[PDB]
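Novice: My structure is below; once you've seen it, I'll send some questions.
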Amino acid sequence: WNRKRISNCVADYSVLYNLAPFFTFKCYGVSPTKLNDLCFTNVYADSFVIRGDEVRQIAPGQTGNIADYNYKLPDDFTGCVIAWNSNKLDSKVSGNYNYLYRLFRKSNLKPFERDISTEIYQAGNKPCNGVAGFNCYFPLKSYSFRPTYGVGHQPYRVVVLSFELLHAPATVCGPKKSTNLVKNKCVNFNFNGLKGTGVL
Amino acid sequence: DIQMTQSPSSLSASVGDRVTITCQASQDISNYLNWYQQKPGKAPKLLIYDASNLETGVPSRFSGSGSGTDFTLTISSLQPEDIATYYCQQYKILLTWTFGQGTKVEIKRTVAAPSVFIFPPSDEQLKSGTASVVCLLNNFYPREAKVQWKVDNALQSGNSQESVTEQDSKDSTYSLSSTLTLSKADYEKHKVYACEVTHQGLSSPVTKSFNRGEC
Amino acid sequence: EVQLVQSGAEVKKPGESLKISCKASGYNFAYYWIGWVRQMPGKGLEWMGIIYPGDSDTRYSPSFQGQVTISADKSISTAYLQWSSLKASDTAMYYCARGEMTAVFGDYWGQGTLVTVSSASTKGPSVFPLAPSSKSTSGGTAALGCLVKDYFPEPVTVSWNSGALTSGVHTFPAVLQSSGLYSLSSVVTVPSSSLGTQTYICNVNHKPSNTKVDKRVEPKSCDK
Amino acid sequence: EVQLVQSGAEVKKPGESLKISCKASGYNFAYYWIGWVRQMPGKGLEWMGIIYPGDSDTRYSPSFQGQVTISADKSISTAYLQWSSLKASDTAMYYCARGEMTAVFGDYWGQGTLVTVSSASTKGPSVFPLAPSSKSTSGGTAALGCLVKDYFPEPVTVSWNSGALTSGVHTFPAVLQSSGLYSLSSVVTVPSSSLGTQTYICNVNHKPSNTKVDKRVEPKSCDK
């Protein structure tokens, strides 16, 4: 799965509404409406594509066929998850085989980790010794996508965000404009999302 | 914004040789390239649709490779049936699309003497009010064919018409038809008219002349 | 088996409107993409827009947003490219192509469509013949042909016999000439043995005004 | 009214592949269920599997899980049976049936297809005539017909006067001979004089050896 780093920019989260009617748009820890009124330090964005029914598995505190070995959200995650249908864009009439899914591995993974090893899964009692065969399976498999399939198997594009919440010099937030500075009077103030009243 | 560059703008070679071409980009774009060929005519054609993957229905004289921003295409053995236009293009945004600039190819052939023919004016042009000196050249190489005119053995320059085609894959030639056009009162006022032809492959430039009385 | 069919050429004047169409068949039309490409002589290619007629959706280039319109009908399996207003710098060739997002584009392309717009008016062509004379080749070959220098706009269609010969026919690219006009010519080669019985009833058809002009030509000489 | 269609019988080598289609028409194909049934001659039957198009739903019998494949196409309304690797234990006949889950599951059926796997080769059948005596026998009207000698394998088609003769015909089913081949005979009864004014001839066609043989029957003399 691919990830991207975003910093030193002015955001505008309303434009996301320009898209088609979504299938999943949820957030944990922050109400999505007022996202424009908070400033952030660094932004990490992950993207990938999942089968239609298994989009539910992108959720904290649950297990599944992907959460076991591929993508593991920490139990204290705060951020937003977006998922929208892609049958219109990622299907060939002849059937497309260019998407890989993990099937077997010894044990689960800690959150925010990756593994692309090609070691053979020793399912059987015999020592495979690096030889493919019976009870020595190839770790990866391929999905299928046809335009006439049902919505239950149509492809879905999913993106995950992540936040940091003002624990450092912030770099990214909305287009709110500044003003001149006044002191020695009783004034209401707002510094980087920290609001207060008093005298400076 | 994304901007491409191609190199070199043009080159020429002969049969049975290796040829190469380079396409460059301002930032890494992760092997989402393809190349298009378009011979003088109508339909551009798809040739290679990935970094090193070729479309079916094309023989195996082509290859190419690249990544990051460095990308090269090459033909191992040139063949005479390859005279066309080439381009490289890219894609990473859903819609931000652009082609490159252009690469020109020309063939090498042994220098050959031109074949020259003359055509006489017709009665219809005499009805229209003009006169033409149709001088036809064909089967010559390279392009250095020059035609001038002499009217009553005088010196003329510039005022004329010409039509030359592209290179012919069979014989490297550029079929040419040139004409000095005058009016009637500029036609019967004088006697002789001559096309002077100069070409490096010729032993010497030759002037072909005719008198008005020969009609 | 996939084929593309287009509407014919067109000439107009600034201040008007125009529409073009592209049609295909031989596959499930609803499950692919259609795109338009502009090409003006002397420059390279440049993308215009795409569409997915299966479910109406449009996208546009940064350099042509809000200038042209794209639509389609899935009942007759056709795509329409429509304008609103015309100006003087939009003379170029237009291409419709069929593509698939995941793997490959441009596996097939249309035959190409032409457009011309200007403030002038079309002028009827004047065809002029020429035939082999007594100055023919000593080996035996000879050449006949036609010349046009009084017509606008282009292209033009020329044939020599009832049908133009399947071989030995040639033409020369048109060049502009200094009356705001253009000119071109075409020729055909023939041996003497075939010339003993062959005559050329040469005809020219021309889109700008559509007046087929035909006349019979046979080899001549300079006799006294 | 509705109609259903299958394909003819096949015989294949070990290790080959195979593909069968069942076609139907008349009703709305998208709102019913299609099922398959196997029969091995001389014994009982057993179910194969069922399919529902539109939703692309498939359901497989216990024994045959993962050893076949069932598909459908709604554009041409067909059911497609696909194997993986043919096996010598598959000589049987297959059907295709229309069914609804709630109330009735045997509305209308098809014709059935024969499949055989063998490593041997076919043998061209031959036919000989059996004729009544020239003089009337004890029965007044005497027997007549034809005999098909050793051949392999099934099936074989026969006709008389292009099928014009079908009343009163009786045929013995083929049985294995000690030579390892198959033989049969088909006979009728006719008067002895009914062979000169008009003709009786049988035609035998063998699909595995795709051959056609003709044999006419004429009165036989009392030879000794």
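In order, the residues displayed for chain A correspond to 353-552 in Swiss-Prot numbering, which applies throughout.
A Cβ is built for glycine as well, from the same backbone N, Cα and C atoms used for every other residue.
What Swiss-Prot says about the mutagenesis result for A:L452 to R is this: Increased resistance to neutralizing antibodies. Decreases HLA binding to NF9 epitope. Increased binding affinity to human ACE2. Under its natural variant entries, Swiss-Prot includes A:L368 to I with the note: In strain: Omicron/XBB.1.5, Omicron/EG.5.1. Quoted from Swiss-Prot for the published natural variant A:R408 to S: In strain: Omicron/BA.2, Omicron/BA.2.12.1, Omicron/BA.2.75, Omicron/BA.4, Omicron/BA.5, Omicron/BQ.1.1, Omicron/XBB.1.5, Omicron/EG.5.1. Per Swiss-Prot, natural variant A:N460 to K is noted as: In strain: Omicron/BA.2.75, Omicron/BQ.1.1, Omicron/XBB.1.5, Omicron/EG.5.1.
For each feature listed, report its degree of burial, its nearest neighbours and the pertinent distances within the displayed model.
Specialist: Taking a C-beta cut-off of under 8 Å and a sequence gap of six or more, A:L452 (mutagenesis position) has these contacts in its own chain: A:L492, A:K493, A:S494.
Long-range Cβ neighbours of A:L368 (variant position) (same chain, at least 6 residues apart, Cβ-Cβ under 8 Å): A:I434.
The Cβ of A:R408 (variant position) lies under 8 Å from the Cβ of A:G416, each on the same chain and at least six residues away in sequence.
Taken residue by residue with DSSP, A:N460 (variant position) is part of neither helix nor strand, so it is coil.
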Novice: Same chain only, sequence gap of 6 or more: which residues have a CB within under 8 Å of the CB of A:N460 (variant position)?
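Specialist: Counting only residues 6 or more apart in sequence, the Cβ neighbours of A:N460 (variant position) under 8 Å are A:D420, A:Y421, A:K424.
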